[PDB]
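> Sharing a structure here in structure tokens format.
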Amino acid sequence: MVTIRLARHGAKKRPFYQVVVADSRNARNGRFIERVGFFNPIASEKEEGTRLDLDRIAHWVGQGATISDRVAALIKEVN
Amino acid sequence: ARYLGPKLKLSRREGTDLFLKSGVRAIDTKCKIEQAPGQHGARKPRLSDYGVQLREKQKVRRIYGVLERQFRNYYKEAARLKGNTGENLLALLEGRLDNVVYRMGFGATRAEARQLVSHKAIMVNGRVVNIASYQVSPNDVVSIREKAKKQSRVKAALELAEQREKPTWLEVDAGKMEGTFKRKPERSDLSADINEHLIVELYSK
Amino acid sequence: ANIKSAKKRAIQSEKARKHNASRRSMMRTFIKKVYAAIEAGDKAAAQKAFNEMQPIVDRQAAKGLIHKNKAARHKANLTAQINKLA
Amino acid sequence: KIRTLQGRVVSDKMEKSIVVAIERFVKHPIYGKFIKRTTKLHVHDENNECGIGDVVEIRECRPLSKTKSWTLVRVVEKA
RNA sequence: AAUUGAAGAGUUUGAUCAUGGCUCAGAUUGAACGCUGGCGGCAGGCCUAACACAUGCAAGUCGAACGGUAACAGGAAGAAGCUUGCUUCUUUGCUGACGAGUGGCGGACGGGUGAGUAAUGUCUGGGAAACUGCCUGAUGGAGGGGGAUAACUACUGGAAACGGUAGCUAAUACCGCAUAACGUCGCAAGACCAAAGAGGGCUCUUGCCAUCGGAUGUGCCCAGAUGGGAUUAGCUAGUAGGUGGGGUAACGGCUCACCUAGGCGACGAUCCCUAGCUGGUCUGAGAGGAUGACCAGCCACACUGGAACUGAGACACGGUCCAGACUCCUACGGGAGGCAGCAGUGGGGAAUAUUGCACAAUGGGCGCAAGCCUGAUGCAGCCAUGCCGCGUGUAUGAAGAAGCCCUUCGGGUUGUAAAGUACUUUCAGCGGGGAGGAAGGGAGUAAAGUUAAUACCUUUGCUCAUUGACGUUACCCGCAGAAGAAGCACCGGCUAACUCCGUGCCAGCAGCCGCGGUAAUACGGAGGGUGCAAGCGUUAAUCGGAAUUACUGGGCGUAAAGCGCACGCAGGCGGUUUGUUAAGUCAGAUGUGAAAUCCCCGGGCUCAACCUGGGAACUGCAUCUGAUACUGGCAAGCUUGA
RNA sequence: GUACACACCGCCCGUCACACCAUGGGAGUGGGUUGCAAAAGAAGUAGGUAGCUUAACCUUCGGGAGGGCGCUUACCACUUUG
Ligand SMILES: [K+]
Ligand SMILES: [K+]
Ligand SMILES: [K+]
Ligand SMILES: [K+]
Ligand SMILES: [K+]
Ligand SMILES: [K+]
Ligand SMILES: [K+]
Ligand SMILES: [K+]
Ligand SMILES: [K+]
Ligand SMILES: [K+]
Ligand SMILES: [K+]
Ligand SMILES: [K+]
Ligand SMILES: [Mg+2]
Ligand SMILES: [Mg+2]
Ligand SMILES: [Mg+2]
Ligand SMILES: [Mg+2]
Ligand SMILES: [Mg+2]
Ligand SMILES: [Mg+2]
Ligand SMILES: [Mg+2]
Ligand SMILES: [Mg+2]
Ligand SMILES: [Mg+2]
Ligand SMILES: [Mg+2]
Ligand SMILES: [Mg+2]
Ligand SMILES: [Mg+2]
Ligand SMILES: [Mg+2]
Ligand SMILES: [Mg+2]
Ligand SMILES: [Mg+2]
Ligand SMILES: [Mg+2]
Ligand SMILES: [Mg+2]
Ligand SMILES: [Mg+2]
Ligand SMILES: [Mg+2]
Ligand SMILES: [Mg+2]
Ligand SMILES: [Mg+2]
Ligand SMILES: [Mg+2]
Ligand SMILES: [Mg+2]
Ligand SMILES: [Mg+2]
Ligand SMILES: [Mg+2]
């Protein structure tokens, strides 16, 4: 089904995650429907580690999109 | 990745002092600056337009101790940067941590400044930077490490710097052995001997 | 088959094939009866056959042997032909 | 409105079908000269109204045959 | 703010100008080879045989669907050597669990490759006749029965693979019946169609069926675009259209019968050759040209040819059936197999890596969950293959030392170069410290919700242990000592850099022009020099320079080039005025133009490469609303062309 | 005037002879690909039904319906011929 999950970009040993809405069947870094935010695990202080479009996420949840565990944790920490 | 050969030969080829020695003694006493190096150095062959352009580029490289690949990248950056490419190029070379350390008087020569930077004796904004090519922004503070403050070389270099003309764009405090890069040097601040237009033309060849 | 689930799948698909074919054959037999009655030209016989067929096509659609659209087509096609027979 | 094309009938021989030529003026990609280009469409004509040389308006529809996905709207001009 | 953009040279002649080809300087690469080689970061790495493949691994999971109990780990009970209260030995699915089996879901994803395909592909823009597991909204239902079957047991056929016969048994397996309408068929009246339980403590949770929605995915249609060849010009009978029947989820010659004779093509049909397409990439001032490796989208393929079955979805890489070539097993009757998953082997080749580690993170399958599976992925190994960073010391040092080379023997040069002297310790080495990638999950604890219930379950705080493959991590600190760290091409002109000796049209060099026959800056060595530098050269290949296919941006009296002349269809183009239209054109708006990339302004790794936020751009296409000069259409003229 | 420039003792054309290289024709010969006209018919699917057989439904308990197997036909891969 439609899911909200983290696509792993960035460089080796320095992960950067794009938060995307995707058909779950597609590859992690493959075809996605929409980008709704990002998560930087190693973001420096004074730099925004996580940004999420809650309105777009909420819209997709309304349409029955599931949320990955990590994205759910990120939503909690954001709000 | 660095030139380790005799320094004065480079100045002799260029025909001008490249400040590759401390300047404690005159270059003329140290070498025959006028004569080009080697057996046929006394002969002065006519130089082609390409030759003139090449020699200007080599001079600037030899002054700052930059190899061709890095120098080419500087040119490309200067051309990309808005404004005068030739002026941008000289500004980039001036912004190098290596050059800044020498101009602040912490190093007697750019090579000496290089060793200081490389050997982690230099801090920028209170953080240790050991990269010669590091670009210093305006309002950055360059200071010697407390451990390295005791070094005799640094004190000697400061004395030599007093003899030399003081850069307007750099504010340096001796004893404290810290300096501030107030602004990027203007073309007027740099020597008019260098003809940057020849370098820009050469890279358009 | 190299993989265990594939081996099991082959057995289950074969069992499913036999079950489906039997139902598919039966459904077609009843549909053929309606067409035969229409060919005969007996409206009453055609309607009687149609009435026996209708529950079968509907149920098989529900079972997923055929699509509901296919069941609808069979009913629609036959109804039109029987009405013309009148 | 409904998207329509206007063209000249070039064949009316088929039963309930016509071949219509649509003219398009296109700038040449390299040379930049405006050139006339022709597209021929098989069109459904229920009443066989249209005749060769007629100017007609046609609209896109569901496939009606192997080569027909357009239908006649009106006959703008008779030959 | 998203810009800033454009170099020539050599060579035809006795000399000249022009023309014109050839050649060179640049940038680039999945490179290869030769010589050389310190370190790190990031990335890349079978371009050839879509050749053949040893071995291991790449798809399972669910006991909260089911009969069970092969294990093991207990328990209980009963016997026991009798620790005289444990131990041993049996029985008992009794329980934690759990082999094999039934059933569910997954196996159509993820991963590989580019053979085929010049369009049943791709790209852009539209469109109608569809279906869509899991997810999600709404409204209802969820009654009552039946016949089986695997496992198992007995027997039995085979060398094996794989079976056969009989008996027994369960379900969320299977099949009636009831129920039946915002469902299906029907003008209507009517007719017809489903379901499944399981778990926790009556209640809660979850599952099941029906219909209608959404979302996602997918099928289908149209227009434009998308290689080369005319020394391929005609092609086509399901062909093109119609009518009716059948078929599909769905429109449709999709199929068939009948009818009509169409349909396509110089705006290149058909045939031949080549080729996966795109975002992009390289080059270029641009316009172009070339290209499609990595990354992402789409397509196609899975030993070869063919076929269906199951399923929401496949005509299915690690499924089924058939045929074939290959390899293999065999008791000769008959069997088995498919690395273009990862690693690896042989082979081919100028040439391309380890039979590594881990599921810690991200993501995927199954599961209530714990978890299990995951060669996806994260990492590590190998390789200067590329990009980027850094080091190989640094000041002082005339004795202008030796030694070399050159020399008119005065000297000059190597060269401040080396010694010598004074310092520094990056990196490498040794030692000691030490982030972050970790979110969650598990126990408890309280409140709230729920309910008959302070139960259970859910939610949210709370508390306590705990989860890192990389890993001897990044990073930091200390120690010792210049120690452990420079090569490659070139020096006649183009083209930066010159002499001596050897050789004597030889040996050899060579991109072009050329060089070599005894005073060679051109061969070979040496001294010196130039350019690059952990690389440097050479070869291959693309674009550039080439305005040398010229759209931007060229020519045709004599350099290559006006058809021998003319008429003329198609085509291109067309005097002047008014009105009208608004097609071109222009303006604005809207939708779309995937993300990445490129560009601009920023942020993060000590810098950079690299990573990343936002913007700009995507020059296009469609639609809507306007403008009407020009062009086109239409109407009416006009007289100057005819 | 010139096609000469160590400059008419200049320049320069073709056959013939010898060597070598690429290429056309050539009795034909051997491969690849492919058109046309036929032959062929594994498996599968669909249509039909000599026969054989059959859990669930129906039944008057005899059977019936329906199903399966077999057989047959159509389509078609291998393959074959001109
Ligand atoms: K299973
Ligand atoms: K030329
Ligand atoms: K291909
Ligand atoms: K057809
Ligand atoms: K038809
Ligand atoms: K392109
Ligand atoms: K194939
Ligand atoms: K399914
Ligand atoms: K994992
Ligand atoms: K032109
Ligand atoms: K007009
Ligand atoms: K010959
Ligand atoms: Mg480097
Ligand atoms: Mg089990
Ligand atoms: Mg069921
Ligand atoms: Mg019923
Ligand atoms: Mg190919
Ligand atoms: Mg150009
Ligand atoms: Mg099916
Ligand atoms: Mg498979
Ligand atoms: Mg395989
Ligand atoms: Mg492999
Ligand atoms: Mg080999
Ligand atoms: Mg496994
Ligand atoms: Mg020169
Ligand atoms: Mg000599
Ligand atoms: Mg080249
Ligand atoms: Mg060109
Ligand atoms: Mg010309
Ligand atoms: Mg002539
Ligand atoms: Mg001529
Ligand atoms: Mg003439
Ligand atoms: Mg318009
Ligand atoms: Mg984009
Ligand atoms: Mg007009
Ligand atoms: Mg021949
Ligand atoms: Mg057959």
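Following Swiss-Prot, chain D residues are numbered 4-82, in order.
Per the header of the entry, the method used was electron microscopy, 1.9 Å.
Keep in mind that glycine also has a Cβ here, set from the backbone N, Cα and C atoms.
A natural variant is reported in Swiss-Prot for this position, D:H31 to P, and the note states: In neamine-resistant mutant nea301. Quoted from Swiss-Prot for the published natural variant D:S68 to F: Prevents 30S subunit assembly at 42 degrees Celsius.
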> Once the chains shown are all counted, how many other Cβ atoms turn up within 10 Å of the Cβ of D:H31 (variant position)?
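Taking all protein chains shown, D:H31 (variant position) has 10 Cβ neighbours within 10 Å.
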> State the three-class DSSP label for D:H31 (variant position), counting H, G and I as helix, E and B as strand, and everything else as coil.
coil
> In angstrom units, rounded to an integer, how far apart are the Cα atoms of D:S68 (variant position) and D:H31 (variant position)?
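Distance (Cα to Cα, whole Å): 33 Å.
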> Specify the secondary structure state of D:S68 (variant position) as given by DSSP, simplified to three classes.
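Where D:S68 (variant position) sits, the three-state DSSP reduction gives coil.
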> Let's check the environment of D:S68 (variant position): how many other CB atoms sit within 10 Å of its CB?
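Cβ-Cβ neighbours of D:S68 (variant position) within 10 Å number 11.
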